[PDB]
Amino acid sequence: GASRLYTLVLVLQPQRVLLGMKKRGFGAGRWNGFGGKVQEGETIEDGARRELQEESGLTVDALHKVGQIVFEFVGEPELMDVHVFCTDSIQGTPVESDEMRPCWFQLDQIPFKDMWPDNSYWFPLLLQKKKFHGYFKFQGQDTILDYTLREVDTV
Ligand SMILES: Nc1nccc(-c2ccccc2)n1
């Protein structure tokens, strides 16, 4: 139990990607994919489907495994084991809530400066349909102290 399970879901269409602006709590003020903690009795993929609906209002059909990223925050005991998914098959339209504001971005207008800093490293892989394993050591939420990132054939 050194790490806690999380999901992160990117809705990636041929010309655009859906990102969410978190309004409070962890990650507030930044754009990111949609995700959160996997629950008891829930598969990781079912947790990803649930998080996407709760945070964006979208219903996902097929989810595709694209990556695994472990995050360490100095001073915090629990590692975040984030399972990253992508989908191009969604139903519904995005919903803004008290917690989250979704927005579509053209792929050449992705807001890297107002995202989690690790996204600048692995988004290029996601956009070219590559799979990856990563680890990022953070000091606070703005500084990457160390990282590793490698492309894989199997997530
Ligand atoms: N891009 C990024 N960077 C750091 C952390 C996260 C995160 C995502 C979902 C759930 C918990 C943490 N995402």
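Using the numbering of Swiss-Prot, the residues shown for chain A are 2-156, in order.
Per the header of the entry, the method used was X-ray crystallography, 1.6 Å.
Positions of Cβ are set from backbone N, Cα and C atoms, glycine also.
The annotation Mg(2+) 1 binding site is assigned in Swiss-Prot to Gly36, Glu56, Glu100. Long-range Cβ neighbours of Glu100 (Mg(2+) 1 binding site) (same chain, at least 6 residues apart, Cβ-Cβ under 8 Å): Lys23, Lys24, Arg25, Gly26, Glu56.
Sequence annotations record features per position, and here Swiss-Prot assigns Mg(2+) 2 binding site to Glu52, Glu55. Around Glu55 (Mg(2+) 2 binding site), the C-beta neighbours below 8 angstroms that are at least 6 residues distant in the chain are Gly37.
For the mutagenesis experiment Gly37 to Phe, the note given by Swiss-Prot reads: Loss of activity. Using a 10 Å Cβ-Cβ cutoff, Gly37 (mutagenesis position) registers 17 neighbours.
Quoted from Swiss-Prot, the note attached to the mutagenesis of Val39 to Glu states: Loss of activity. DSSP gives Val39 (mutagenesis position) a coil state; it is part of no helix or strand.
Around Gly42 (mutagenesis position), no same-chain residue six or more apart in sequence has its CB under 8 Å from its CB. For the mutagenesis of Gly42 to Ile, Swiss-Prot gives this note: Reduces activity by 60%. The structure shown keeps the original residue.
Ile45 (mutagenesis position): 17 other CB atoms within 10 A of its CB, across all protein chains. What Swiss-Prot notes for the published mutagenesis of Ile45 to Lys is this: Loss of activity.
Around the Cβ of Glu56 (mutagenesis position), a 10 Å sphere holds 22 further Cβ atoms from the protein chains shown. In Swiss-Prot, the entry for mutagenesis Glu56 to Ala states: Loss of ability to prevent DNA damage. Expected to cause loss of enzyme activity. The structure shown retains the original residue.
Listed in Swiss-Prot is the mutagenesis experiment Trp117 to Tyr, annotated as follows: Enhances 2-oxo-dATPase activity and greatly reduces 8-oxo-dGTPase activity. Around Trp117 (mutagenesis position), a 10 Å sphere centred on its CB holds 19 further CB atoms from the protein chains shown.
Quoted from Swiss-Prot for the published mutagenesis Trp117 to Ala: Greatly reduces or abolishes 2-oxo-dATPase and 8-oxo-dGTPase activities. A coil conformation is recorded for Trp117 (mutagenesis position) in the three-state DSSP classification, outside any helix or strand.
Among the sequence features in Swiss-Prot, the mutagenesis site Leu150 to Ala is noted as follows: Reduces 2-oxo-dATPase and 8-oxo-dGTPase activities and increases thermolability. Around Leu150 (mutagenesis position), the same-chain residues at least 6 positions away in sequence with a Cβ under 8 Å from its Cβ are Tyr122, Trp123, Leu126, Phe133, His134, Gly135, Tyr136.
Its Cβ taken as reference, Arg151 (mutagenesis position) is surrounded by 10 other Cβ atoms within 10 Å in the chains shown. According to DSSP, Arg151 (mutagenesis position) is assigned to a strand segment. The note that Swiss-Prot attaches to the published mutagenesis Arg151 to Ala is: Reduces 2-oxo-dATPase and 8-oxo-dGTPase activities and increases thermolability.
Under its mutagenesis entries, Swiss-Prot includes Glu152 to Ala with the note: Reduces 2-oxo-dATPase and 8-oxo-dGTPase activities and increases thermolability. Sequence-distant contacts (6 or more apart, same chain, Cβ under 8 Å) of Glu152 (mutagenesis position) comprise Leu126, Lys131, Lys132, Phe133.
For the published mutagenesis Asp154 to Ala, Swiss-Prot gives the following note: Enhances 2-oxo-dATPase and 8-oxo-dGTPase activities and increases thermolability.
Swiss-Prot documents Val156 to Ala as a published mutagenesis change and attaches the note Slightly reduces 2-oxo-dATPase and 8-oxo-dGTPase activities and increases thermolability. Under the DSSP three-state reduction, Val156 (mutagenesis position) is assigned to coil, being neither helix nor strand. Note on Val156 (mutagenesis position): other Cβ atoms within 10 Å of its Cβ, all shown chains, come to 14.
Within the set of recorded positions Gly36, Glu55, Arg151, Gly36 have a CB atom less than 6 Å from some atom of ligand 1.
A 10 Å radius around the C-alpha of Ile45 (mutagenesis position) takes in these mutagenesis positions out of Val39, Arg151, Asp154, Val156, in sequence order: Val39. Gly36 (Mg(2+) 1 binding site) sits 13 Å from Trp117 (mutagenesis position), taking the Cα positions as reference.
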